[PDB]
Structure formats: C-alpha cells, structure tokens
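**Student:** To start, I am sharing the structure in question, which I have written as structure tokens.
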Amino acid sequence: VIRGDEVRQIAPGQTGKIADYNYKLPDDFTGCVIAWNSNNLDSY
Amino acid sequence: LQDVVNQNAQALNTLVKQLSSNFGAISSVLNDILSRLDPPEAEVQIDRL
C-alpha cells in the first residue's frame, strides 16, 4: 500500500523517501507496475 | 626525416587534445559529470563521450 502523494516514485531512477528507504527499483527493470485507488477498502 | 617525426608528434597531440571535447555532453570531465548527475542520466551523458 502506498499513498498517491509520491506514488509515482515506484519506477526506475526515482528519488524520494519511498525509493530511497522503503522500496527501490533497479535501473534495468523489466515488467509492469499496477496501481489503483483503495479508498473504499482502506479508508493509521 | 623531420616530417615523419613532425607528423607522428602532431597526430599524438591531436589525439590527446581530443579529450577536451564535449561531443554534446554537459561537461568533458567524466568525474565532474558523474559527481552531479544521477546514474540513469549520467549513463546517457557518458555514452556520447
């Protein structure tokens, strides 16, 4: 689960709290990224 | 005989002076461009050089 703010950091060569401390992607990644809003299910 | 020496020296001088050329990179110093660009763009800059 991530928040829409900085949700786009999940991608090669990005910077930020998530991409630098939580989940980091390699430069030569191959595969697909999927996201969707989960307000009705998830909303500390 | 002097021309062979002159031509060889001139070719080497040109070859060395070719390290001062940008070729379109932000800078011609590999360490300078590496020290301030993140990897996925420094790769592109180094490739031209």
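Following Swiss-Prot, chain A shows residues 401-443, 449, kept in their order.
Looks like electron microscopy, 2.9 Å, at least that's what the header says.
Note that Cβ sites are derived from N, Cα and C of the backbone, with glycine treated the same way.
In Swiss-Prot, a natural variant is listed as A:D405 to N, annotated with the note In strain: Omicron/BA.2, Omicron/BA.2.12.1, Omicron/BA.2.75, Omicron/BA.4, Omicron/BA.5, Omicron/BQ.1.1, Omicron/XBB.1.5, Omicron/EG.5.1; complete loss of interaction with host integrins. Record note (Swiss-Prot), natural variant A:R408 to S: In strain: Omicron/BA.2, Omicron/BA.2.12.1, Omicron/BA.2.75, Omicron/BA.4, Omicron/BA.5, Omicron/BQ.1.1, Omicron/XBB.1.5, Omicron/EG.5.1. The unchanged residue is displayed. As a natural variant entry, A:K417 to T appears in Swiss-Prot alongside the note: In strain: Gamma/P.1. Per Swiss-Prot, natural variant A:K417 to N is noted as: In strain: Beta/B.1.351, Omicron/BA.1, Omicron/BA.2, Omicron/BA.2.12.1, Omicron/BA.2.75, Omicron/BA.4, Omicron/BA.5, Omicron/BQ.1.1, Omicron/XBB.1.5, Omicron/EG.5.1; May enhance affinity to human ACE2 receptor. While the structure shown retains the original residue, Swiss-Prot records the natural variant A:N440 to K with this note: In strain: Omicron/BA.1, Omicron/BA.2, Omicron/BA.2.12.1, Omicron/BA.2.75, Omicron/BA.4, Omicron/BA.5, Omicron/BQ.1.1, Omicron/XBB.1.5, Omicron/EG.5.1.
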**Student:** Enumerate same-chain residues with a sequence separation of six or more from A:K417 (variant position) and a Cβ-Cβ distance below 8 A; give 'none' if the list is empty.
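**Tutor:** The answer is A:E406.
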**Student:** Taking the variant positions one at a time (A:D405, A:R408, A:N440), which has its Cβ surrounded by the most other Cβ atoms within 10 Å?
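**Tutor:** Of the variant positions A:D405, A:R408, A:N440, the most buried by Cβ count within 10 Å is A:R408.
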**Student:** Which secondary structure state does DSSP assign to A:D405 (variant position), in the simple three-class scheme?
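**Tutor:** Coil, per DSSP.
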**Student:** Between A:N440 (variant position) and A:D405 (variant position), find the distance joining the two CA atoms and give it rounded to the nearest Å.
**Tutor:** 18
